[PDB]
Amino acid sequence: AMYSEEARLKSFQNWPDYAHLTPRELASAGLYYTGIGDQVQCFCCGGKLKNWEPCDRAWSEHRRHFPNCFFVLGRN
Amino acid sequence: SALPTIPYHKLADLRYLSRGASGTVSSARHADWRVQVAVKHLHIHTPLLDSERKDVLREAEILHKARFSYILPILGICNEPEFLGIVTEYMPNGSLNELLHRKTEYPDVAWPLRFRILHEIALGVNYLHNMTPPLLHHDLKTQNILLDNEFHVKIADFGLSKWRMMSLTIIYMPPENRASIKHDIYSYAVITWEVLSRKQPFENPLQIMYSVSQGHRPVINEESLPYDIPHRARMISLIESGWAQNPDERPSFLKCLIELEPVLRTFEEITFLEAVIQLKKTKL
Amino acid sequence: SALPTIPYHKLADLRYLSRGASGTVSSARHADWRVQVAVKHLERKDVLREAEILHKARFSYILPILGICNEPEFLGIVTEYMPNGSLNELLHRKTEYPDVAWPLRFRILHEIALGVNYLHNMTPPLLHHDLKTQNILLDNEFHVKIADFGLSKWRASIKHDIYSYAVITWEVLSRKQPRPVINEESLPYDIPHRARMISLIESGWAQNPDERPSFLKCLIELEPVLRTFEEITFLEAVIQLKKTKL
Ligand SMILES: [Zn+2]
């Protein structure tokens, strides 16, 4: 079910209002929300991302940190 | 020479404060920076006419061009297609408008700080005329002057300020009504009298037009002008020179600063720190 | 660019304040304003770039620039003053400074965290690489201002600055010149929420940059600590300090 974007969107519930990235942008980036804090992860690697950079986009930071993504490989 | 903009999605928690001439004052907590940040806005989600767009644009530009440590800095603007608002820093303690006009909240305010903030505002306004061509604020009042946590005072609301060119409340007008630099001196004198006195001038406003212009001034009475405050006559002279009928004799801000300096030589910073407590606890 | 230019003849009371890495800071009273501005001079291009940077980033937690002194005999940058000096005088000198309260140091840490958060939250962001306790500036009431942008490079990113914030945190909770050990003698157990601070300091100077804290997370986890205190101690510890000075 995690493949469906609606699953990521519904996992993005109770997202704090101070986050710099809208749930939709993360869902397009292929990430989901665990429910605890601001922890997010991609379905390809499972790598958990934190310490949000306000100016960095989710796609850019996923590419930089984990260039081994199958999702990014298909994207590229 | 660039002023960064602020998207509306970053800013959060719009809180109403007041409605000014150049906008509607509001406070907010900037979510991305985790800073409480105040704002002002003529309109909310209305077709943005080009006149007010140019007004706020030039306001932001003039605020960014000349910034002083004694004036409130500017953070940015939101160039939204439907909403216009100035994003400026929030000094937590606020302004002097309610500070000087709330007897229940502030029954007494110590004269050391009452005169030290005068030194700060004098320094700010004196700098404000040092940059060529001299700037005429045109709207310097008790509202515009605002204080941070430690009561360090900054001025804002430059919206109707008009730069001086050489190509030759309605009760706040000087007897001048040609832009004259001495209007700043007149505003400084009236706010100096308002600081210690804690009394609002003009307390029908129609007679003020023919009164202040001709020479009438707010009443001088012993209850609002007691001799207990030291250097009372000096500040009487300062204000009476400040709001003179015409610009020929009003002293330059350097002269007022020099005159006030011996008054402020009668204090120590320890006295200021002791006196902030009484004001900070009487407003509780 | 677009900054005021003033002549050197508008300065009086030339008094030494400090010698900065990017240029000395002179406590010089103005003439038209007559205030002891912090004129910066000795490099001419370096200080012009410095003035450009300070004009670029303008926050209450950074000392506002006030102009430049474009004169052939001497080039200077005008900022506000520091009556009580930097944090070095407050902490490294304890012979006559008897004690510094916990609320003061915690407020200093919160201010530094916020300042470098914005410094990393610009378009495009900025990196400091010159954040030290001597560089931190205390105003008339010990509010934090940040100066000496000489090592600040326009833009390893978000690592040196957060490491500097962590080491300065441990410094101002320890008052000891500097990996630093976090034992009870250096960090006594009387400090409220001590274990939180220990976790913070080990996280901040972590060897691996991947787990290195971001300033945003720093401020969002530190906010309850400053929420615990009140304004009364904030405004009274400074009074106690000044009274102990005399
Ligand atoms: Zn991945």
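In chain C, numbers come from Swiss-Prot; the residues present are 8-49, 59-171, 206-228, 247-314, in order.
Looking at the header, which is where the method is noted, we find electron microscopy, 3.2 Å.
Even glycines carry a Cβ here, placed using N, Cα and C.
Here Swiss-Prot flags C:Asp146 as active site, proton acceptor. DSSP assigns C:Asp146 (mutagenesis position) to coil in the three-state reduction, outside any helix or strand.
Sequence annotations record features per position, and here Swiss-Prot assigns ATP binding site to C:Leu24, C:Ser25, C:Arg26, C:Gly27, C:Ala28, C:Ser29, C:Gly30, C:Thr31, C:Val32, C:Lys47. Using a 10 Å Cβ-Cβ cutoff, C:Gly30 (ATP binding site) registers 20 neighbours.
Close to C:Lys47 (mutagenesis position) in the fold, though at least 6 residues off in sequence, lie C:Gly27, C:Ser29, C:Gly30, C:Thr31, C:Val32, C:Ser33, C:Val63, C:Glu66, C:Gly92, C:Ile93, C:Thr95, each with a CB less than 8 Å from its CB. DSSP assigns C:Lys47 (mutagenesis position) to a strand in the three-state reduction. One mutagenesis experiment named in Swiss-Prot is C:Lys47 to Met, and its note says Abolishes protein-kinase activity. Reduces FAS-mediated apoptosis.
Annotation of the mutagenesis experiment C:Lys47 to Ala in Swiss-Prot: Abolishes protein-kinase activity without preventing ability to activate NF-kappa-B downstream of NOD2.
The local packing around C:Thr95 (mutagenesis position), expressed as other Cβ atoms within 10 Å of its Cβ over all shown chains, amounts to 22. The DSSP secondary structure for C:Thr95 (mutagenesis position) is coil. Where Swiss-Prot documents C:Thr95 to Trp as a mutagenesis experiment, the accompanying text is: Abolished ability to activate NF-kappa-B downstream of NOD2.
Long-range C-beta contacts of C:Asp146 (mutagenesis position), restricted to its own chain and to partners at least six residues apart, with a cutoff below 8 Å, comprise C:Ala28, C:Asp164, C:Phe165, C:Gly166, C:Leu167, C:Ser168. Mutagenesis annotation in Swiss-Prot: C:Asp146 to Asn, described as Abolishes protein-kinase activity without preventing ability to activate NF-kappa-B downstream of NOD2; the structure shown retains the original residue.
The number of other Cβ atoms within 10 Å of the Cβ belonging to C:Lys209 (mutagenesis position), over all protein chains shown, comes to 13. Mapped onto three states, the DSSP output places C:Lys209 (mutagenesis position) in coil. Listed in Swiss-Prot is the mutagenesis experiment C:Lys209 to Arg, annotated as follows: Decreased polyubiquitination.
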Proximal to chain B - recorded positions among C:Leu24, C:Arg26, C:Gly30, C:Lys47, C:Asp146, C:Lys209, CB under 8 Å: none
One would quote the Cα-Cα distance in Å spanning the 34-residue unmodelled segment from C:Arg171 to C:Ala206, in whole numbers, as 11
Excluding C:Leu24, C:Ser25, C:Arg26, C:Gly27, C:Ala28, C:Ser29, C:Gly30, C:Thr31, C:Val32, C:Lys47 themselves, the ATP site's Cβ centre has within 8 Å the residues C:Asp164
For the binding-site residues listed here (C:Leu24, C:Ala28, C:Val32), tell me which residue's CB has the most neighbouring CB atoms inside 10 Å. C:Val32
Please give the Cα-Cα distance in angstrom between C:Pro228 and C:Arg247, rounded to a whole number; the 18 residues between them are not modelled. 8
With 9 residues not built between them, what is the whole-number Cα-Cα distance in Å for C:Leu49 and C:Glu59? 8
